[PDB]
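Trainee: What follows is a single structure, and I will ask about it in a moment.
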Amino acid sequence: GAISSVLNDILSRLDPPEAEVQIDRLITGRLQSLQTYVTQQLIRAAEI
Amino acid sequence: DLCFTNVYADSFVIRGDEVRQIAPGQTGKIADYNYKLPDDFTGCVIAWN
């Protein structure tokens, strides 16, 4: 949902108040990606 | 209904179009070189003509 998936580009494009919102969007997305990966790895490791 | 450790009252005078610059994370002559409010500023801004 952010304006870009590149983080330096958001930082160099937007002012800090709005860059904070965009970076929070990226942080939520990437943190969810890690949580999904770790949960899936835990289940697969139980199978192994 | 609130208590505070301390209150700082900052007073100055600026023209009309720079009052919008008294806000967190602003850009402009005031918010850049005169009086910058922090991004997480907690408090009240009072002005009058």
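Residue numbering for chain A follows Swiss-Prot; the residues present correspond to positions 971-1018, in that order.
Every residue, even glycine, has its Cβ placed from backbone N, Cα and C.
What Swiss-Prot shows for this protein is this:
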type	residues	note
VARIANT	A:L981 to F	In strain: Omicron/BA.1
VARIANT	A:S982 to A	In strain: Alpha/B.1.1.7
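Let's see these features in context: how buried, what's close, how far.
Mentor: The number of other CB atoms found within 10 A of the CB of A:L981 (variant position), across every protein chain shown, is 13.
Remark: A:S982 (variant position) has no non-local neighbours by Cβ distance under 8 Å and separation of at least 6 in sequence.
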